[PDB]
Each structure stands twice: as structure tokens, then as C-alpha cells.
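Single-structure report; data block below.
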Amino acid sequence: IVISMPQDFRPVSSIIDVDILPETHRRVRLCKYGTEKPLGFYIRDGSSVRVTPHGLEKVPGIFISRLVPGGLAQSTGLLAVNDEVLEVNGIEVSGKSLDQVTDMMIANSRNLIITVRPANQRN
Amino acid sequence: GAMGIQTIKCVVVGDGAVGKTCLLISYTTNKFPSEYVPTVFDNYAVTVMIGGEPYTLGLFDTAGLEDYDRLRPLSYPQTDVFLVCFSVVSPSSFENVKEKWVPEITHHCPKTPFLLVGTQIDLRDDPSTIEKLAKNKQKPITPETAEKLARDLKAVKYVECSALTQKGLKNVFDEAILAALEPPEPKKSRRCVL
Ligand SMILES: Nc1nc2c(ncn2[C@@H]2O[C@H](COP(=O)(O)OP(=O)(O)NP(=O)(O)O)[C@@H](O)[C@H]2O)c(=O)[nH]1
Ligand SMILES: [Mg+2]
């Protein structure tokens with residue numbers, strides 16, 4: 001059985017800024033193979049309960065709703081359903097609508113920096 | 001290229017600074033990273049021709065530093081083969097193979113095959129290196145004892161290399177690729193289910 005040297009080297013994903021971020025957050029980098037394929041995950045609307053300058057309120061939140069099987073996001077293992085999306089390439093999603101956050105991801109899809117608050121799986 | 005007839009997921013673990021990242025970068029790009037930057041999580045892909053056909057090799061680099069223990073299991077799901085690393089001139093790294101690394105991957109992925117990989121073998125004959133070890137009555141690890149550990153810990157086999165000189169470098173991955181393909185049973189049964 002003949003095995004060649006490696007070819008077409010490509011960095012796909014990583015976790016960055018781990019030391020300067022809250023432990024409950026994860027900043028992920030995704031670099032898709034080519035312009036034409038999808039990042040591989042959908043996002044939905046939702047509400048997040050937070051302690052605001054005025055108290056505990058339920059504010060609009062963005063969450064991952066599913067992963068395409070065999071897709072990019074899924075292959076990395078860095079994104080799961082129920083993870084809340086907080087930021088996309090330096091732009092926070094708080095004052096943003098679902099469609100805007102969707103547009104932002106498509107705009108930055110060739111080099112995506114997405115910061116999420118992972119969901120915890122029951123042990 | 002754009003396609004592969006099979007995807008082999010290879011995850012690399014081992015003490016901080018044993019040479020995991022250089023091993024990977026040296027193999028895939030023929031470049032030897034300059035200075036040491038601890039890894040948190042890095043994923044790359046290359047295409048390797050096996051039998052004249054394209055195969056996708058998904059390479060997953062992990063954090064040797066225990067500060068990041070919490071994040072490590074993220075690399076484990078769907079792994080086909082594991083490379084457990086230790087520097088042949090680092091007795092402590094070798095010890096951690098039996099005390100942390102093999103227990104950890106075997107705990108998470110009980111049926112996934114793993115290779116024991118000795119790294120930085122070009123340092124076996126390095127003065128500074130040999131002096132410091134001896135300065136505390138230590139010697140490098142020999143292929144003999146290394147192979148014995150592989151055996152005891154149930155590793156597919158032991159292989160050693162140097163990312164710097166690339167000696168034995170390609171063979172570590174070829175063997176990895178083989179460990180992921182050879183077993184007489186379905187590959188799905190060997191793939192980590194997490
Ligand atoms: N002489 C020699 N030195 C090496 C070799 N491989 C790695 N090193 C040395 O080890 C340092 C750390 O290498 P690195 O690949 O980043 O290893 P690590 O296992 O990934 N560290 P971490 O777990 O923190 O990410 C390098 O700066 C280099 O000096 C080798 O094959 N020969
Ligand atoms: Mg590293």
C-alpha cells in the first residue's frame with residue numbers, strides 16, 4: 001500500500017483568545033475550504049436571561065439551532081446546538097436582528113471569527 | 001484536492017512542549033515553526049494519496065498544558081486514530097504517557113487505536129540536552145523502553161521521529177493512516193463515539 005506525502009494543506013478551525021475571555025465563552029475560527037460550501041449550522045432567535053444595569057431581564061438572544069451533518073461546523077466539534085452566539089468578527093450581536101447576524105456570518109464566511117457561550121450537556 | 005474517498009481523523013496529544021505542533025507543521029508544510037506558542041486547539045486538513053486515490057487526513061492539534069485540560073475532550077469525537085507524544089529526551093513526558101495521556105484518550109474513546117510517538121529524537125545527542133538530564137541523573141528514553149510501554153499500554157506500535165530533521169517523520173503518519181485502515185473490522189466501530 002503506497003501513501004504519498006501530504007498535499008493541499010489547509011488550516012480549518014481553532015479556539016483563540018482563550019486566556020482573555022470568560023471561561024464560559026469560546027471564540028472559534030472557521031476557514032471554509034472554498035467560497036461555495038456552507039459553514040454548516042443554522043441560527044435561531046431566542047431570549048437570554050441576564051443581569052442588566054436594571055436587573056434580571058430576558059433580552060433577545062441568538063442561538064445555534066442545528067448543524068448540517070458531515071458539514072464544516074460539525075466536523076470541527078467547536079459548535080453545538082443551543083450554544084448562544086455573542087459576536088461575529090468584532091461585532092457584537094446584541095443590537096442585531098437575526099437576519100443581520102445571518103448576513104454578518106455570510107460576509108465573514110471565508111474567515112469567520114465567531115464567539116459563542118457553549119451550551120452544557122447533562123452529564 | 002477538493003475531494004477524498006475517506007476521511008481519517010487523527011488527534012495528537014502529549015505534554016506541553018514535546019513537539020506536537022512542530023511535528024504536524026513539519027509534516028504538512030515542511031516548515032519548522034520558529035518559537036514555541038502553546039496550543040489551545042488547532043485543526044487542519046491535507047490530502048494524501050493512498051493507492052492512487054485521494055484521502056482526507058484531518059489533523060487535530062491539542063493543548064499539552066493542563067491549564068487547558070477542560071477544553072481537550074472537544075477534539076475527541078469521531079477520532080479514528082490517536083498519536084500520544086513524548087519527547088525522547090524528556091523523562092517526565094514519557095511518564096505522563098502512562099499517567100495522563102493514555103488514560104485520558106482511552107477513557108473517552110475506549111476503542112480508538114493509538115500510536116506511541118517519540119519526538120525530538122535529534123536531541124538524543126545534544127550536549128546541552130544530555131548535560132541537563134545528567135545534571136539530575138536522567139538519560140534519554142530508548143526505543144527499547146518506549147516499545148515496552150507501547151506494548152504494556154496497548155498502543156498499536158511505537159514510532160519516533162524529529163520534526164526538525166524530519167527523520168522518521170512521514171512514517172509516523174503513514175503508520176497512523178494504516179492503524180486507521182488495517183483493523184479487520186468496520187472503521188465505524190473504531191471511530192470515537194462521544
Ligand atoms: N531539537 C528539536 N527541537 C524540537 C523538535 N520539535 C519541537 N522542538 C522544540 O519544542 C518547542 C515546542 O514545540 P511545539 O511543537 O510547539 O510543541 P507542543 O507539544 O506543541 N507544545 P503545547 O502542548 O504547549 O502546544 C519548539 O519551540 C522547539 O524548540 C525537534 O524535532 N527537534
Ligand atoms: Mg502545540
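Numbering starts at 1 and runs along the chain as displayed.
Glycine too: its Cβ is placed from the backbone N, Cα and C atoms.
Record features, source Swiss-Prot:
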| type | residues | note |
| --- | --- | --- |
| MUTAGEN | B:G16 to V (Swiss-Prot position 12) | Constitutively active. Interacts with PARD6 proteins. Does not inhibit filopodia formation. No effect on NR3C2 transcriptional activity |
| MUTAGEN | B:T21 to N (Swiss-Prot position 17) | Constitutively inactive. Does not interact with PARD6 proteins. Inhibits filopodia formation. No effect on NR3C2 transcriptional activity |
| MUTAGEN | B:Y36 to F (Swiss-Prot position 32) | Abolishes AMPylation by Haemophilus IbpA |
Can you give me the same-chain residues 6 or more apart in sequence from B:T21 (mutagenesis position) with a CB-CB distance under 8 Å?
B:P33, B:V37, B:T39, B:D42, B:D61
Determine, to the nearest whole angstrom, how far the Cα atom of B:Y36 (mutagenesis position) is from the Cα atom of B:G16 (mutagenesis position).
10
Candidates near ligand 2 among the mutagenesis positions B:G16, B:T21, B:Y36, judged by a Cβ under 6 angstroms:
B:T21
Name, in the order they occur in the sequence, the residues of the same chain whose CB lies under 8 A from the CB of B:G16 (mutagenesis position) and which sit 6 or more residues away.
B:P38, B:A63, B:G64, B:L65, B:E66
Taking the Cβ of B:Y36 (mutagenesis position) as centre, how many other Cβ atoms lie within 10 Å?
11
